[PDB]
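Enquirer: A single structure is presented below for examination.
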Amino acid sequence: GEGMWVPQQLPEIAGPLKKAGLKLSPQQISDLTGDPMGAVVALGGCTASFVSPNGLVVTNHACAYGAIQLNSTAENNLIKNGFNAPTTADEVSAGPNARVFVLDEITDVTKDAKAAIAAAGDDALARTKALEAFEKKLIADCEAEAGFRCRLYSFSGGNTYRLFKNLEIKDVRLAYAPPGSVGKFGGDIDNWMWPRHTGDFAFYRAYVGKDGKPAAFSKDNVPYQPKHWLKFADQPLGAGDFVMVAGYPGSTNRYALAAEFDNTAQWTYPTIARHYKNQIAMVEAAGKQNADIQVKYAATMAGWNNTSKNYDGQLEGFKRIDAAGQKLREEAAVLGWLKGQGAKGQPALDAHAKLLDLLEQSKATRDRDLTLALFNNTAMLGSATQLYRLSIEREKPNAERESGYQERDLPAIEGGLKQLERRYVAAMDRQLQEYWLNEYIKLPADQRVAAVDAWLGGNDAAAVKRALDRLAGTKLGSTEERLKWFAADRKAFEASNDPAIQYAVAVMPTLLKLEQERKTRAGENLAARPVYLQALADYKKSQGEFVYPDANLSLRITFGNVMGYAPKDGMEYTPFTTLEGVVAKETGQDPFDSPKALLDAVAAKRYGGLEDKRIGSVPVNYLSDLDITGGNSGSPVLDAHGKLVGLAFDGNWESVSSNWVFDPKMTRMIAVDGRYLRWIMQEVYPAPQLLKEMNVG
Amino acid sequence: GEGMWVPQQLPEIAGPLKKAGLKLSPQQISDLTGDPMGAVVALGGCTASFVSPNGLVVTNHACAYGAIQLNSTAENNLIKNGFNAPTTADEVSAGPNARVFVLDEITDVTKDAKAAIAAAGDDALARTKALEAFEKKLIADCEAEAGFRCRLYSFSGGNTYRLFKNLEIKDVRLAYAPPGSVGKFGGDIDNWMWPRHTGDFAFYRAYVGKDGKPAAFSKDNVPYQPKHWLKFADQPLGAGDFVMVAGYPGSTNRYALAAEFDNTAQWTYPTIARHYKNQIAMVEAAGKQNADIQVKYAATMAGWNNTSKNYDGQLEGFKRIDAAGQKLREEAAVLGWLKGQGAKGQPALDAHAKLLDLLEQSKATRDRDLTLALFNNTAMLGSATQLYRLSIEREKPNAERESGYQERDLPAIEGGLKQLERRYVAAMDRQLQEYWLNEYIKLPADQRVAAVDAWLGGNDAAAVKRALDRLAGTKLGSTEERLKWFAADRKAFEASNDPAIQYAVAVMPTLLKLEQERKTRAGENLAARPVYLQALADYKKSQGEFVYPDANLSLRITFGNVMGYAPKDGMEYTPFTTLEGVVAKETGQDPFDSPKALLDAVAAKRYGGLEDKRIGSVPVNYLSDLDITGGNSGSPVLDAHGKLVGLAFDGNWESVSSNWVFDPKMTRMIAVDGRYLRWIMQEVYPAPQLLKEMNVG
Amino acid sequence: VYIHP
Amino acid sequence: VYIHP
Ligand SMILES: [Zn+2]
Ligand SMILES: [Zn+2]
Ligand SMILES: [Zn+2]
Ligand SMILES: [Zn+2]
């Protein structure tokens, strides 16, 4: 059922957990570094878990997709063929920016954080800077122990702060991926949909130095020996059975003003969806004719597809439940309730007015702000601006450097510059530059940027072509040239004739000004947001509703039971799918082109010892009433005894609007059954070495 | 489950009936003029049942659609508005051809029939003439009691013959129809589909003379007093409960040579559906501009749409289950099986060879035969051919007259000519003649009709143009000219300058010769069919498969239970739909435009005492594993105690191919729940007097 | 709809 | 898919 519960809320969900069928003790789940919770790890935007004492990690294929793609070429395309390392020495690097974060410690720093903010006084920009300085110092201190990366989280609009410390594993390797037609069976047609028949799994191995301590990739590294790892269920999961997930959901907006919902539904989602679908169309068309573009842009395209479809589904779910009307009426109820409390309601009413003004300020420049950010996110302009900004930050003392540009960020910056080599083709990026130039040019005069207008020197198709031809002279297309500029100083950027560098130098003062506006608004938000959101929490509790913070990339638990849902009268979706449903969808054309060994094995009824007699087949995917969102992909699903019964990977179509208004009847998790992972690894794309390592072969 | 059981198979199905849940004795069900089997009536192409001791008859809206349309005008459209007679004196004639047949007696006449057939020995045509002559004499004898109509039925390819004797009620009146937005909710979009939400019901009343004997319409007639009528259930029907249907299924083709299948799948269904769609499209356009054409052509339009969609469905269902393959493969298996018994199995194998040759014969002229048949089925050519042929037959003694042209056929002939007034617009018919003339000329030279070519004088737009201009000169457009020629003699037709009559006179010799060619084909079939089909039955027995005769418009029983089905992996259709599902499909536009009273009553949860707790609403339609086909609309669905729980009215999409290859997993009846009937009559389009008459108000 | 035919 | 965009 509903709720992305923080670990600190275990006392309040202990009852409900038991009633839903958890047979582990709650104290046993309270130990975040114990068995089984200490097996659960963050990947940075996905979740994973250890499944062996020798550092084997299981996550979704969608989570490993970037890594698989980094190791793919048009000639040897692992997205298409799968990957399998018969021995650990055959594992390939997942990329310099791949990470496994292992939870070490959580600390409440709410009192200190809020005192740092208060000490800033009246000024909005100082208030941002005070919190930043607080955060940097705290993190520096936490990260004094080598091998650890720390993160400060704000919950419930700034009403609580906790610091997380994680062991940061920095040499993550790909151990196994099923073929794409298993890992992403049904592609974007079945994305966000049930019935689902997708084997969405892959494995990494975590590596450390011979001294036990995290290190970047080296042939001298050895597998990490985790303290805890998960075991596969020995009991067959069935309909109605208890399941729980622990993971790292990214963001939800269930506490939001009506107007923030309205702007998102009316402007933000449709705008992004359109821009993404436009770029998908260009890249798809180009990749049809160029297999190198197809493979190099596959991960970006997966992202654009997944997001745009998610947004389409949100817009549709808003209309289905009247989200606009729900938000309007809830807000009128909270505002009435506050007005009813006389004096002591006033600070929240005032906060609400301030929040609404800050939203309006945002809105006045939204087209400009989005368009410029996304133009600057093409590969060469993104490289140029990031590296020119680093050269500026490098002249300040480290503690004063912008977050993202401190010494502790240098590995990521550098690794990103290298990864891009497998994700850039000039003739493709040019078309993307051109798209964004044409969108920039449609902005009205009051949403234009002087710097970009001057640089363009014109407002028509000719000026666009002349600018593209100028940018094509960049030398940032090569990894070595980017790394040169990664180390160069500010003066070297300002003397350069590279046309992408010249763009960056020309626009940088404008980006820096926009950033200060954003920091200023954020500082006002620091004042207003916690007061209003506490009012919202207090009102929800007076209504007897569940109270838990919006997602914010920190660890949460959700729990419930295996069950289907009813999308309309006269029909029900069943909780499971089966092997014969996979074959029934076969067309022999992407995305419905399963491996021939799959089609053979199902035809021969080779169930591999994994049949669930209650469904007459091996289960493939299942529905449950858990509350998950983006960032939960890869989260283990545990049964009543804390055994692995699947991985979380998607939501059904009607669920996605729950980011803004929670609908219990149509909100489900889609997970891939542990038995299907094992079945694929036995009958279809064999990995007997891994099955043995996990004690299931 | 499978089977359209003849009542003489009741000993074989008595145990299965008990196991499925029947709580009446098989003995009480074997009494075909008893309670409740004696309540069940034939309409001629649909079923119905008595529901009061004062001659109240319930059936489907789709079965009464004809009667409703006949009584409608552009300015008082009963299809659209519904009909309710506050008193029996307000009930309107369903039309001269409307009938209620009440079963009196069944007699096996098998030995006699095949003696008469054998006595013609060895001339094909003479064999047909001898059965015809035998049938006529049998029926003439059976109909000597005034008020009865009798029918000879051939079962199982001519292995059994039975004679049915029925009371022929000839004064049928419309007592109630719900508005078309209820009777046919979802229109041709939801036709042949589940989820279904259609209140497919209507009422008639049966009338006889003051002397109790059947008579044609008169204000001096009084309601018939049936010996037996049905009672509405007093127990709520739920999932898994026992249901049975008794009724008059028309045709099935489950005993067929594979080649008969392939012809039907590759030629017959695609051709007829194409033709029907083309006419729909013509009449739809004309009717948008002309409400008179729209009301006048509405019943024809419902037939065209219903059959074309059924055929589209059967074609899709053949592909779903590979019917073509199953047919081939069981024919192989049966033929293999036959030679495997040497002398014994030799006649059967001969029969197969014969049948197959007859099939190629009918195939040689199939385009000709269909096209000529449909061209001659337009309103003025149909009328002139029928009426000319009658004038010809009237010259023979009544016993030698062709079936359909004897004395006993005169009422339906004269009735048809009067009914046509409400179903004909000259401008509309012109376009259909045009359509069929275009399709005729389109035919190949070997496929032509000499008499039609000559009548036409050319193969182009110009001849068609002249033909149409000529025919427009007919006087047969009026009911009175048609009834004049119904009485005229042959010489008078041959003297006529009427252009339609001139056409009939021109083609009749060809039609009589084609008819002789068909009677001769049938005579050979009559020898070979019974042998080969007895073998198919024998083989089924040997495979432990269910053995029952293809449907043939005679009384059959099907039984089973309320249950849904699973159209694809990961989903299930539920057995019921509900009031809320009706309002969810509301668009305010035809065909999803429920009456206001329905929408308000659903929004207000006014369930009228009829809610079923198990589904949280009033049931609307439900699925069951009974085995019904065209002819079964209107059949009463009875529960374990023989009480009325609904009316059969449709099959789900995937069911329809079971006409040829029965699929137990995808074959369901769709029924309208007796509680929805009652609910509509309480809350939406009220009929307090009918509820009281049925002891439920 | 299961009208005949 | 519940990856974080
Ligand atoms: Zn247990
Ligand atoms: Zn250089
Ligand atoms: Zn009982
Ligand atoms: Zn006349």
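Shown for chain B, in order and in Swiss-Prot numbering: 25-721.
Positions of Cβ are set from backbone N, Cα and C atoms, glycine also.
Swiss-Prot lists these features:
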type	residues	note
ACT_SITE	B:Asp224	active site, charge relay system
ACT_SITE	B:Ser657	active site, charge relay system
BINDING	B:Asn215, B:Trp216, B:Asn330, B:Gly655, B:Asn656, B:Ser657, B:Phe673, B:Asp674	substrate binding site
MUTAGEN	B:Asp214 to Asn	Decreased enzymatic activity to 3.0 percent relative to wild-type
MUTAGEN	B:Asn215 to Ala	Loss of enzymatic activity
MUTAGEN	B:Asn330 to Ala	Loss of enzymatic activity
MUTAGEN	B:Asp574 to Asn	Decreased enzymatic activity to 21 percent relative to wild-type
MUTAGEN	B:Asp574 to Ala	Decreased enzymatic activity to 83 percent relative to wild-type
MUTAGEN	B:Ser657 to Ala	Loss of enzymatic activity. Loss of enzymatic activity; when associated with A-86 and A-224
Enquirer: So among B:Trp216, B:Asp224, B:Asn656, B:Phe673, all listed as recorded positions, which is physically nearest to B:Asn330 (mutagenesis position)? Use the C-alpha atoms.
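Expert: For B:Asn330 (mutagenesis position), the spatially nearest of the recorded positions is B:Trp216.
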Enquirer: Ranked by the number of other Cβ atoms within 10 Å of their own Cβ, which of the recorded positions B:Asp214, B:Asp574, B:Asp674 ranks first?
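Expert: It comes out as B:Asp674.
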Enquirer: In the three-state scheme derived from DSSP, which category covers B:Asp214 (mutagenesis position)?
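Expert: SS state of B:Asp214 (mutagenesis position) = helix.
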Enquirer: Given the recorded positions B:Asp214, B:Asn215, B:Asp574, B:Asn656, B:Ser657, B:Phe673, tell me which ones have a C-alpha lying within 10 Å of the C-alpha of B:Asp224 (active site, charge relay system).
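Expert: Final answer, ordered: B:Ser657, B:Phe673.
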Enquirer: Any same-chain residues 6+ apart from B:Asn656 (substrate binding site) with CB under 8 Å of its CB? Would you list them in sequence order, or say none?
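Expert: The answer is B:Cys70, B:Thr71, B:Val269, B:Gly271, B:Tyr272, B:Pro273, B:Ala672, B:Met693.
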Enquirer: I'd like to confirm something. Which of the recorded positions, B:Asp574, B:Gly655, B:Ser657, B:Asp674, has a Cα closest to the Cα of B:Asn215 (mutagenesis position)?
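Expert: Going through B:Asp574, B:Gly655, B:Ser657, B:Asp674 one by one, the Cα closest to that of B:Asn215 (mutagenesis position) is B:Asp674.
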Enquirer: Please determine which of the binding-site residues listed here (B:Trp216, B:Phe673) has the lowest count of neighbouring CB atoms within 10 Å.
Expert: B:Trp216
Enquirer: Provide the three-state secondary structure of B:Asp224 (active site, charge relay system) computed with DSSP.
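Expert: B:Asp224 (active site, charge relay system) sits in coil per DSSP, no helix or strand.
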Enquirer: Taking just the CA atoms, what is the gap between B:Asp574 (mutagenesis position) and B:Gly655 (substrate binding site) in Å?
Expert: 13
Enquirer: Name the residues of the same chain, 6+ apart in sequence, whose Cβ is under 8 Å from the Cβ of B:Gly655 (substrate binding site)?
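Expert: When sequence neighbours closer than 6 are ignored, B:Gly655 (substrate binding site) has B:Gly69, B:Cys70, B:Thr71, B:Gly271, B:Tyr272, B:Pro273, B:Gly274, B:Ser275, B:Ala575, B:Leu577 within Cβ distance under 8 Å.
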Enquirer: Tell me which of the mutagenesis positions B:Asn215, B:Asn330, B:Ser657 sits in the most Cβ-dense spot, judged by other Cβ atoms within 10 Å.
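Expert: Per the Cβ count, the most surrounded site is B:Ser657.
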Enquirer: Can you tell me whether DSSP puts B:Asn656 (substrate binding site) in helix, strand or coil?
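Expert: DSSP assigns B:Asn656 (substrate binding site) to coil.
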Enquirer: Cα distance, B:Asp674 (substrate binding site) to B:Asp214 (mutagenesis position), nearest Å?
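Expert: Each residue's Cα considered, B:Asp214 (mutagenesis position) and B:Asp674 (substrate binding site) end up 10 Å apart.
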Enquirer: Just how spread out is the substrate site if you go by the largest Cα to Cα distance in Å among B:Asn215, B:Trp216, B:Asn330, B:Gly655, B:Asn656, B:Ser657, B:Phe673, B:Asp674?
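Expert: Farthest-apart Cα atoms in B:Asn215, B:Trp216, B:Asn330, B:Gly655, B:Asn656, B:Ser657, B:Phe673, B:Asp674 are separated by 16 Å.
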Enquirer: Measuring Cα to Cα, how many Å separate B:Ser657 (mutagenesis position) from B:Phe673 (substrate binding site)?
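Expert: Cα to Cα, B:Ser657 (mutagenesis position) and B:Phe673 (substrate binding site) are separated by 4 Å.
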